[PDB]
Amino acid sequence: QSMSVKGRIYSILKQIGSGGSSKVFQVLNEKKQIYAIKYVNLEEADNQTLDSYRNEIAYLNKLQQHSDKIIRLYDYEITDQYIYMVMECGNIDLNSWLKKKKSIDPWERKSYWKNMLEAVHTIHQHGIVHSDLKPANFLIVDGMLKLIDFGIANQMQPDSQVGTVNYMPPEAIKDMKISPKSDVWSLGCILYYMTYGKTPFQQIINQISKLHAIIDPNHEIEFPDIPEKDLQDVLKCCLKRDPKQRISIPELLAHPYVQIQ
Ligand SMILES: Cc1cc(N2CCOCC2)ccc1Nc1nc(NC2CCCCC2)c2[nH]cnc2n1
């Protein structure tokens, strides 16, 4: 088929995903270059919703300059009916890539962590705490991870789901405060999965015994032993249940694990 964004024309190759009321497509331009265009339908969007979108769109536009661990946004068209965003295309998101993976080259892993750490640090420098990080927020592109979203009334799924609640930090649960250390807990959980093949509370079906466990210090998390003692440490340092005890992004960047060898 086909479509138009700011005059320029793109032919559709396939849909990649859906959610909210928005599709993401892979597409080709006039020069046969490949891109990803996200379409959002605003016909049922309240004013709040709409401001949240203008808000992420602006933050993404801005943070482009500051890191290449953020997804490139090349162009966009915005009206009262719809938004189109022309973006750089990934090969696969990280949730899907980790679903269909048997085990991880410990090098690839350290390299991904480096990427995650850079990207999340970046949004923190600009005032943003994501507070709902999952692997699905990360997209793989030339062997690099790039962060896709930041915080909106936002939801995506390829064609796992959302809410999930295995990356959720204690303080987000006690809230019924949130801060940068919240993004360390979630990043820790992701790294734990990339390390032990599951998330720390993954094997607790009952959604409520899971929430109770996350906030309960007497419930101790198992950190089985491994050749990379450092990796074991980082994990213990990210998964402190008290934010004040938890390590920080600038500290993680200086940590032996991402620095040594
Ligand atoms: C081409 C491609 C295929 C996939 N999949 C490969 C098969 O497994 C699930 C979908 C995932 C991401 C991408 N590339 C790709 N994907 C995106 N995905 C969005 C839409 C659906 C869930 C992940 C978030 C992109 N957003 C901005 N630029 C993107 N570039």
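Numbering starts at 1 and runs along the chain as it is shown here.
For this deposited structure, the header notes the method as X-ray crystallography, 2.5 Å.
Heads up, the Cβ atoms here are built off N, Cα and C, so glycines get one too.
Cβ neighbours of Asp132 (active site, proton acceptor) (same chain, under 8 Å, six or more residues apart in sequence): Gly151, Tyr167, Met168, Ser186. As annotated by Swiss-Prot, active site, proton acceptor applies to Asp132.
The number of other CB atoms found within 10 A of the CB of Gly20 (ATP binding site), across every protein chain shown, is 16. As annotated by Swiss-Prot, ATP binding site applies to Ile16, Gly17, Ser18, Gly19, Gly20, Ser21, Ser22, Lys23, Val24, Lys38, with the evidence given as sequence analysis.
There are 19 other CB atoms within 10 A of the CB of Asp149 (mutagenesis position), with all protein chains counted. Among the mutagenesis results in Swiss-Prot, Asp149 to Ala (Swiss-Prot position 664) has the note: Loss of kinase activity. The residue drawn here is the original one.
All chains included, 14 other C-beta atoms sit within 10 angstroms of the C-beta of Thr164 (mutagenesis position). For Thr164 to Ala (Swiss-Prot position 686), Swiss-Prot lists a mutagenesis experiment annotated as follows: Loss of kinase activity.
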Give me the long-range Cβ neighbours of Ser22 (ATP binding site): same chain, 6+ apart, Cβ under 8 Å, in sequence order.
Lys38, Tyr39, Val40, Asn41
Taking only the CA atoms, the spacing between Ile16 (ATP binding site) and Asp149 (mutagenesis position), expressed in whole angstrom, is 16
Residues among the recorded positions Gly20, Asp132, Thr164 that border ligand 1 - Cβ under 6 angstroms, in sequence order:
none
Entry from the binding-site residues list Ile16, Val24 having the most other CB atoms no farther than 10 A
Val24
